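Below: one structure, written as structure tokens.
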Protein chains: 2
Amino acid sequence: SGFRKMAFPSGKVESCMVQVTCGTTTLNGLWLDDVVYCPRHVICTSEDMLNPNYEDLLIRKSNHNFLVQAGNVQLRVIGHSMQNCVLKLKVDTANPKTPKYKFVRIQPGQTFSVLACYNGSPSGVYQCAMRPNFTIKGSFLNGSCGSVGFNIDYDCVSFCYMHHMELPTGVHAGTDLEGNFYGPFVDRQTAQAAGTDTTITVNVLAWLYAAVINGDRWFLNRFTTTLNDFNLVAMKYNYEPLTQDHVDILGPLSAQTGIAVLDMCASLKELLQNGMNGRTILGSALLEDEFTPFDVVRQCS
Amino acid sequence: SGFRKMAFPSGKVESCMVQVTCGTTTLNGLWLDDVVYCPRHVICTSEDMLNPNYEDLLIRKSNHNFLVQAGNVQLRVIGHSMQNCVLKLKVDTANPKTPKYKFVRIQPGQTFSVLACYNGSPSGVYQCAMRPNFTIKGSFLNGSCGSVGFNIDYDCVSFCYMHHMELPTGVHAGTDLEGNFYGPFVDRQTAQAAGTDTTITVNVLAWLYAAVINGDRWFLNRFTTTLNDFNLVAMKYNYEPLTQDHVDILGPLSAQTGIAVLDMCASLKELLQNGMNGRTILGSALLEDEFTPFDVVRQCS
Ligand SMILES: Cn1cnc(Cn2c(=O)nc(Nc3cc4cn(C)nc4cc3Cl)n(Cc3cc(F)c(F)cc3F)c2=O)n1
Ligand SMILES: Cn1cnc(Cn2c(=O)nc(Nc3cc4cn(C)nc4cc3Cl)n(Cc3cc(F)c(F)cc3F)c2=O)n1
């Protein structure tokens, strides 16, 4: 029993993390087969970072301008190119610990594990959700640029996030491994605001099911609600509207607990309207929205 | 910026995890050099688990009764012994991925990373604190017996926890890697209750400092309190009493933020007395006590 924010074991990704230095600018890269992937921001000098023209900056470089270090061993760069906001450095050595992998883009509301890294050295691991506004509420300091986020299915690592920058609100923004930003951001050292966010309703409901599976039932009630009547309440509390396709995804959890989705919605409607009255759900005093239905099924039984 | 429950990268430990089977009973083991460490409970048949005499059970076994599997390769057992509640199986192959390691026992209030594992296969990673009552609020299902908890300093893995059992309240109990239980528990399949718990005051204060470092300041105030006047409030709210040695450990955080420890205590005293009034601290609506001062310094700047 128990329910915790839990990341995937990070070993498969740790073995791929390298340091990339261009002049005096340094950050983390991802070494898969004979290619290192990293934020193209590394080719900026201090005076290029505010308003870079990356095509200009890159044509002015050659392979020998890139220092790649996999622990103590220097990897020799033998080719370089740009794909959107990621730099690809072809190296002379294929990574012998390359896992089976994919580059997948995730949807808002989905979760992934972040391996925070500094100077090519992994530092910590934790779960994150892609917010509806395409930021993530991570934990990152200077030097974390190029840290990656991922999910692991069986033996295959699905890379979904490369960390670029911190926004002024303290939330974090990045790209997929094709270099395409999540959300309306650009890789410049200028202050950029996130759009308005909203709460991921299906995740909250999934978490309430996790709570019932784990014995918290004080919030249940005899009432049911209609899909449209719940959505009137959701709109008032900045929860995203609930659809039948979402009622569908909650099917297995509704079956395990024997609590109808629309019944669980009546509980959520009451919690939103009344608060929690000094009690807790799975050790939290607010409604948690960063667990997917899959996270619940993976962790409960 | 940001503050998250964050585990150590688990790769060094993943490479040590094996499956140990004795007859039909199976669980996880820890393979370091040419020794596998695992809960001695594995030598119990279904009918031995309620009231085992382990010395009896073990003398009735030979090396060939133990099946150890490191992934696909079977490790040959060439010796076996008991140390308290852990079995040590000497194998014919030294683990080529043995990290630099120590066996250390931790104190209540301290944190460690748990690598949850099933059938010798790592499943997830998350942070845990040793509660004052020597349980941990983990996330474990059937088959997790033998999962380990650890901290990593530089390159050295300090193993501090081997998971044994789940108590009826849903909390988890285990031993250090010498087989000595944390808390008043025994490795029998009988229902055992945890003693009364209490809140880890210095961790709450450390977390409030983390919040100030990260820009939550609404809970600060112009007041100070005396060490004894705070402790009268702490005793009323089941917080453990605060000592000068604890004021001392919070020194660096008090210096970074410029907020005196006893000033921060006046904030905590108010929060305990008034609640939080609909606001949050670092995304939580209750006072978090599972971050040590070291966890805060490791993650903030
Ligand atoms: C506080 N924080 C939270 N997350 C981050 C991530 N992050 C980072 O690690 N580094 C950045 N700028 C650099 C400065 C360098 C100085 N040297 C010697 N080398 C450096 C490398 C970088 Cl990458 N930035 C800022 C930033 C990085 C970008 F990739 C980008 F497109 C715009 C930006 F403003 C950063 O956010 N820091
Ligand atoms: C729900 N939960 C949360 N944590 C745990 C940990 N845990 C476990 O994984 N297994 C246990 N009993 C076994 C049954 C087996 C059946 N087969 C085929 N093999 C088995 C191996 C075990 Cl170890 N237990 C119970 C338990 C394990 C002990 F080590 C102990 F000393 C007393 C106990 F009651 C368990 O708690 N399950």
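Per Swiss-Prot, chain B residues shown: 3264-3564, in order.
Structure determined by X-ray crystallography, 1.7 Å.
Quick reminder: no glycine exception, Cβ is built from N, Cα and C everywhere.
Look at Swiss-Prot and you will find B:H3304 tagged as active site, for 3CL-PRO activity, backed by sequence analysis. Residues or ranges marked as active site, nucleophile in Swiss-Prot (evidence: experimental evidence): B:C3408. Here Swiss-Prot describes B:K3353 to R as a natural variant; the accompanying note says: In strain: Beta/B.1.351. Under its natural variant entries, Swiss-Prot includes B:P3395 to H with the note: In strain: Omicron/BA.1, Omicron/BA.2, Omicron/BA.2.12.1, Omicron/BA.2.75, Omicron/BA.4, Omicron/BA.5, Omicron/BQ.1.1, Omicron/XBB.1.5, Omicron/EG.5.1. According to Swiss-Prot, the natural variant B:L3468 to V carries the annotation: In strain: Zeta/P.2.
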How many whole Å apart are the CA atoms of the residue listed as 'active site, nucleophile' and B:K3353 (variant position)?
20
Mind checking which of B:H3304, B:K3353 has the fewest other CB atoms within 10 A of its CB? They're the recorded positions.
B:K3353
Could you say whether, by DSSP, B:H3304 (active site, for 3CL-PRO activity) belongs to a helix, a strand or a coil region?
helix
Out of B:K3353, B:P3395, B:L3468, the variant positions in the record, which is closest to B:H3304 (active site, for 3CL-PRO activity) when you go by Cα distance?
B:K3353
Show which residues of the chain containing B:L3468 (variant position), separated from it by at least 6 in sequence, have their CB under 8 Å from its CB.
B:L3513, B:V3524, B:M3527, B:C3528, B:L3531
Pairwise Cα distance for B:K3353 (variant position)/B:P3395 (variant position) [Å, integer]:
35
Could you work out which of the recorded positions (B:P3395, B:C3408) has its C-beta surrounded by the smallest number of other C-beta atoms within 10 A?
B:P3395
Filter the variant positions B:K3353, B:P3395, B:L3468 down to those with CB closer than 6 A to an atom of ligand 2; keep them in sequence order.
none
